[PDB]
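Reading through the structure tokens given below for one structure.
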Amino acid sequence: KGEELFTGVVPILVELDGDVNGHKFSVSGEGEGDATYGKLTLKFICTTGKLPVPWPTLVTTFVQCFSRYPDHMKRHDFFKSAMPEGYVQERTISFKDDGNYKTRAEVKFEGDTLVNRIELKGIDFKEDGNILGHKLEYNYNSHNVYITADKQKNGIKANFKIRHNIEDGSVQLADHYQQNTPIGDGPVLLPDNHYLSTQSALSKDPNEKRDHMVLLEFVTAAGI
Amino acid sequence: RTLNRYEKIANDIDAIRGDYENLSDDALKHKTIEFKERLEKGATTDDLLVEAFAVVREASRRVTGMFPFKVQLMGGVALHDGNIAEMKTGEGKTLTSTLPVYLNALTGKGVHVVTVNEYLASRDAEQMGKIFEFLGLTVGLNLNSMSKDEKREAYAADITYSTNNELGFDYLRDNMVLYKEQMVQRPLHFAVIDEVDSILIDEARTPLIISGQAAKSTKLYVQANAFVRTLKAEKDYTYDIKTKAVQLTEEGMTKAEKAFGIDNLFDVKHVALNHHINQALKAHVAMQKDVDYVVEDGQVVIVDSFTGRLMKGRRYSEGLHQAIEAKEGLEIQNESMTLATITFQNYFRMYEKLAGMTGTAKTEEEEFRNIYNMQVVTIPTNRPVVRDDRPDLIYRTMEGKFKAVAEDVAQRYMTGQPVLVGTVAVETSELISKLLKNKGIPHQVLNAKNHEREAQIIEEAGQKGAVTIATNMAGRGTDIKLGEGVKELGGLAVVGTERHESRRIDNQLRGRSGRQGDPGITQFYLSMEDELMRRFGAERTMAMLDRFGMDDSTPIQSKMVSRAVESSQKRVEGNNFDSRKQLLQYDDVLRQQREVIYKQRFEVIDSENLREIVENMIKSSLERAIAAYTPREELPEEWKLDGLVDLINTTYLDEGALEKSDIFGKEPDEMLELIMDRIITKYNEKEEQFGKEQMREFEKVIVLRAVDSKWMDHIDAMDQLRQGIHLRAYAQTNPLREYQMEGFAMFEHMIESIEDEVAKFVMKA
Amino acid sequence: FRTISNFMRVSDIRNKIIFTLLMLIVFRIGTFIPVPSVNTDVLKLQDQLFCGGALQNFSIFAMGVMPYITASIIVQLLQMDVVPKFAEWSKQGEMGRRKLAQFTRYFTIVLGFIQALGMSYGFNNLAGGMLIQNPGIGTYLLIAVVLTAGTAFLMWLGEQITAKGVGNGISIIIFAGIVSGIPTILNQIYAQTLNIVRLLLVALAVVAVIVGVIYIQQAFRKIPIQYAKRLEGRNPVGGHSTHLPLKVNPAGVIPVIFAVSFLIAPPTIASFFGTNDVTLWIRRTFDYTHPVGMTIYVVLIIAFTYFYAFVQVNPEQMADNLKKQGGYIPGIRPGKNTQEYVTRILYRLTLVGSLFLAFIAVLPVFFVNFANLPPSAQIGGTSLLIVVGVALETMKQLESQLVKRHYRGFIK
Amino acid sequence: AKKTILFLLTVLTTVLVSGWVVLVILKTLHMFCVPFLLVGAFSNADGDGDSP
Amino acid sequence: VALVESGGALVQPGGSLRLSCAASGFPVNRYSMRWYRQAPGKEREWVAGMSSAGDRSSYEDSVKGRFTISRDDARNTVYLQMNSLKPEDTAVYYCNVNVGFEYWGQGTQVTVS
Amino acid sequence: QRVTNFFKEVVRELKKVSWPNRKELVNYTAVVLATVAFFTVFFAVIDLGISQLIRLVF
Ligand SMILES: Nc1ncnc2c1ncn2[C@@H]1O[C@H](COP(=O)(O)OP(=O)(O)O)[C@@H](O)[C@H]1O
Ligand code: BEF
Ligand SMILES: [Mg+2]
């Protein structure tokens, strides 16, 4: 069990601090997650001021356990084995034609609620590219996250590429290399290759004042 | 009097029998071909009556050797006219069923022969298939566990033997189709029913439900099971035995609130916890383990009260089945969700012509008159009844009754006389069996769990010294043939052990021993603490029960106890009558809605180009939104057209199509005409881009998906209203009128939602 | 108005309303054919020297249907805590309702017999010596038999209206009696003629009081009930939740009858006693038209409507019946506390309904004193309440059959 | 003691029946017949689900 | 919001043909439409696409200076071009717009031989 | 003064009563006035008709 216990709706705290080019950012937020339908309805608020890197470069940094599983892939999940014990994930995010994110997050059930504690450090940057020039459309695309396991570290290595709609009419193809670690050491479940077919939606609240990102998101898996 | 008409018809049948005997073979099938070609020229069914009955009589003589008597021809011609032909039990009703189904299937429409359970259906199917295949027709036995194509091939035949559950579920799954070739039934023509009393009176109470699996919850069931397991019984919950229900007492409520840590149990936030507690309590107390279900391979299979069998498909509702699964630690599975709902009365009233033989329907002739527009033709017996039936032997406490019936079956076993021991529940049959384990008597118990040996058990239950303990499987239509040397000593001494729910059922159990004028013995046995007596007995006579002592070596001899037994049984029949009438006149409204909805769904399935249908739905929802804004009673020039043009640009049209200055205070009919013109042009663009066919399939999928979803929500809300209306009859109005008005209002809300959903899904995709 | 034209388009409801009008004509022609010994010319002279049915013609059914209502209210009071036999008959199902109805029929026969004897003797008293030719005890059998025959024929007619007519047949019959008493007092109002301002003032008063009676009588108090055994675990609309209604006037026109019975009983025993100063003092002081018995009338109205409210709803049996099948008021225990809750709600509702019914009962004497009115008018009495009640329920029943006939379908 | 007041009101209804034993008069007969009360329509008083 | 595309045929590398993709259910006027291609065995890659109502247009470097994406608001569709093509560009071509979700065309197969 | 809170509760419970609105009240008033006028006109007509009949049959 574990997250089979959390079939009902789950509170989601997100806390993020980070630095890019010596410039500070701190964004928080709260919402709900569901597993039997597998969706995330999240109200996120920038509680420091203005965004150094924009929200679309933030959303893959913003809690992958809230998938929707049909009857056959119930054996083939890792993300219900390290929970409620806790979860740690770090990513190397290579922007082509720009520098690199090293993101540093622990995703765990603190008390009850799913807290994602993220510290992001973005190095190798030139400010006169597209990301610090804020060339991103207010949107996020649909993707397929490829999941495999390693047994020397007995964790999950995830490979995917993502596609940001640039406001000039281009796309930033950026690749995520993702490392996924348990905190507890109970029954680990290391399945084969599969893929999260995911889609998103970014919108706003007409009766809210500050610069805030509203996230709605669907996850499904397939392959196995 | 129509009996003289039937008698002179039978005399004509014998007259044409007088010369049909010398006919050789292969002209009978030629006679069937001749009837088929002669029928459509100018002939009706009643014109070809006598020759068809005579030739099927001759065919029965040539095939099975059972020559029908005079009275069976009267029953056949009564079944042709559409009237219930009540014949007594064991009078050979099966060939009487073969006569008018051979008469009416020459048209080629299709004739359904319906009976109660599976084994009786298969037996009649094989025997009358041996009869009818000699004539040249096609007989298809319908089953419960066939494929879709096997059912399609079965209903494609001339005569379809089936049970009532399979016919009802095939009609109900015939209106959840995404195509037309996946339909399984023909148009409905004719339905000869066996055991009309049971099907249309007894189990006409329970409707038919089809449900798909919904989301699964687990924690509440196991928590409620633990809490109910620690509950100390009598002190903390009451259990009324007059009707099967349980409620917590005040101390039980305090223990419940201190167990889960909540402050108030009956708060509106804690409706789910209270519902789970109540359902777990009812599953743990009211439903006994082997009286109402069994345990098979980790699953829970419920046992039907009426036919006595177990139906492998049908779980309970309202989460009660999940609590039963949690009672024994089994794997709790998904939750139910109602898809469609029909009762037996409306379904058999759609059949446009029906008739049915029975055994004991003389008591319910006014109910057959009021509902199905049929009358009960009594029919003579052709031989006097020698089925002697002694009066009841009412006893004290139940183990005395079991001792007495054990002594009776022991003194009858050592004489060679076969004895069929009837029972009602399942585990009490095992109790009688293990009480017969001592004294060493061989027997074959016929439970709901030992059902796979039924044919060899039944054919072996008519020989020398055979003892058969059987529950309600042997009740309705079990035919036990008297074997060798058994008619000398008056075979088949049928011994019941419980007064049944109605007079018809135990009268049928009594009539199981008759078998065409053969001597049989029928003794009953009752208990003063029996389930029927403790459940519905009069409270005044309960003090008189202790006045007769307690030794239980002899039965009671009093008229007061017999009067109490008969009054209790008539009270049970009155309760069933009231429940039947109330459920019928409440389901009439749902019948009137469901016929319309299924008619429109079947209309939009087989359409060559249903462009006008989605056009009409879009313009109807559009003008309803037009009248939803811009009201007649406010004024012009303050109608707030900005919200309307936003609603049109988001919902009906695309974003950059309209503004306020396009209309800005015009007449509403001309403005909806202009919006309809733009929608027509946009839909023409969509039709010319998708082509003729892919657009049609797309909107057909949209219409069918939306219609199914909103119909499911409507039937769920209608049941939720059906409880509340019985509550609502407290102000001095009859509740049925309020139910009809509220059902019509909810139907209008559902059809407005269906038009809005199909508009906003067609026009934005 | 298109609503009345929609009814004639439907064949079946126009058949039943034409049948109802025909049976109404059958009732209305019956009150002009009397018993073979009335001497009704002297009776029409004696009133010269609105219960105008027997006043014009002491007919075959001059008593009418009043024994049916008094026998039904007698057996309805007898069902509650005074005999175990009728309690078991009430709680043995609809078969008990069948024999209860047959017992009610026999009770109507005997009660109509004894009240026909009483009313015959009482009308012979106000006649004085001669009302029936050779008036003795042997002549009472004929008038008693024909009055009970008229009552049984009226009850058969009411059964036929409940079967194939429009609505509750006895209610239609009582309504017919009231609106048949109307046009004679309309003729008296026309023949009385200050001229116009009194007429327009009483028209405004009648419209205002009938608007007030409709505004009170249709008002509900919705106690919400949530059922335990129902899941309610899908997507709801929530427009029509399950709820328990309580009428603001839960009794009806029972307690005015109880009040007038207890009020006119002491004049009856004073007339049986004979002549005394205390007899005339009682007759002067126990009159509700005099304002010294009006307070007695109002307090009797209030006490009897509290009694009939607590015997009609029966909150203890209501609470037990509601606990026996599932649900509950939210936040309330399903034992004693729900009974206390519904008792407090019933207290306040029957207080406001009590004041309403007392004002309606005290209205017509105020109208006849402050309107310069003939005394046989009796406008705004219990007749107003029963007329509006049966009119509203018949209109609701007909509109229910009309909306049964209407069904749209989304092909159109 | 409410059974006593129930019996008292029923015998008061029989007194209303026997009130025509009398030995203005129009007002009295309007107290006798005119009200013409309505029957209250008193008592319109009033198994599991299954699966495929 | 379902893209239907046409204009694909067997072509020589010396001819120029237009590739059309009709947009149905949403305006062309205010969204960025992009063209993709995918050969059998190749991964689906971005080829071209223009935003801001067709005043600035970007292309990939394989057909830069060769291809041109055009559109019409009255016809509510876009037009690609196969000018100066090569057999290396044998693929099944896709049109891709993002309005809320991301909708793909069914794919037009062009083979060069 | 144990009746101030009592009558306050009476008014508070009267504010929870679901009174009918204006349109249905006007519709009900029109319906009941229409049926009482129709019944009184019909009964006057049929009473004068049976009076003429009983006059002509003497
Ligand atoms: N004409 C006949 N001649 C000989 N035997 C018959 C004839 N008709 C019926 N029977 C026997 O009587 C039995 C009655 O069986 P069945 O018709 O199933 O019972 P029911 O009459 O209760 O439906 C049959 O098993 C059959 O063998
Ligand atoms: F009605 Be029978 F004995 F099949
Ligand atoms: Mg049979």
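Chain B uses Swiss-Prot numbers throughout; the residues present, in order, are 14-778.
We read in the header that electron microscopy, 3.8 Å was used to get this structure.
Heads up, the Cβ atoms here are built off N, Cα and C, so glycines get one too.
Features reported for this protein in Swiss-Prot:
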- B:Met79, B:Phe80, B:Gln85, B:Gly103, B:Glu104, B:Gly105, B:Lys106, B:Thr107, B:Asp492: ATP binding site (BINDING)
- B:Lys101 to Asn: Can restore growth of E.coli secA mutants (MUTAGEN)
- B:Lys106 to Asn: Loss of activity. Cannot complement E.coli secA mutants (MUTAGEN)
- B:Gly587 to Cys: Forms position 587-750 dimers upon oxidation in vitro; when associated with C-750. Does not form position 587-587 dimers (homodimers) (MUTAGEN)
- B:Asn588 to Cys: Forms position 588-588 dimers upon oxidation in vitro (homodimers) (MUTAGEN)
- B:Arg750 to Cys: Forms position 587-750 dimers upon oxidation in vitro; when associated with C-587. Also forms position 750-750 dimers (homodimers) (MUTAGEN)
In Å, how large is the greatest distance between any two Cα atoms among B:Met79, B:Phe80, B:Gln85, B:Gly103, B:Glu104, B:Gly105, B:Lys106, B:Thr107, B:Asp492, the listed binders of ATP?
18
From mutagenesis positions B:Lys101, B:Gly587, B:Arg750, the one whose Cα lies nearest B:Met79 (ATP binding site):
B:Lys101
Which of these recorded positions, B:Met79, B:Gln85, B:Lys101, B:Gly587, B:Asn588, B:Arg750, are close to chain C by Cβ (under 8 Å)?
B:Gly587, B:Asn588, B:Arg750
Quick one: which of the recorded positions (B:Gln85, B:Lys101, B:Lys106, B:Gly587) have their CB closer than 6 Å to ligand 3?
B:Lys106
Please report how many Å separate the Cα atom of B:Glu104 (ATP binding site) from that of B:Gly587 (mutagenesis position), as a whole number.
30
Could you list, ordered by sequence, which of these recorded positions: B:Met79, B:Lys106, B:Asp492, have a Cβ under 6 Å from ligand 2?
B:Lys106, B:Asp492
Among B:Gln85, B:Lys106, B:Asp492, B:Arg750, these being the recorded positions, pick the one whose CA is nearest to that of B:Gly587 (mutagenesis position).
B:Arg750
Using a 10 Å cut-off, grab the number of neighbouring Cβ atoms around the Cβ of B:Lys101 (mutagenesis position), all chains included.
19
Please identify, among the mutagenesis positions B:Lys101, B:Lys106, B:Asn588, B:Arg750, the one with the smallest Cα-Cα distance to B:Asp492 (ATP binding site).
B:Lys106
List the recorded positions B:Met79, B:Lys101, B:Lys106, B:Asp492, B:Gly587 whose Cβ sits under 6 Å from any atom of ligand 1, in sequence order.
B:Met79, B:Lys106, B:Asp492
In angstrom units, rounded to an integer, how far apart are the Cα atoms of B:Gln85 (ATP binding site) and B:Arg750 (mutagenesis position)?
47
Sequence-distant neighbours of B:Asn588 (mutagenesis position) in its chain (C-beta under 8 A, six or more apart):
B:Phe549
Counting across all protein chains present, how many other Cβ atoms fall within 10 Å of the Cβ of B:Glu104 (ATP binding site)?
24
Taking the Cβ of each of the recorded positions and counting other Cβ atoms inside 10 Å, which one has the highest number: B:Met79, B:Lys106, B:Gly587?
B:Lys106
Between B:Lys101 (mutagenesis position) and B:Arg750 (mutagenesis position): CA-CA distance (Å):
42
Which of the three DSSP states, helix, strand or coil, fits B:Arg750 (mutagenesis position)?
helix
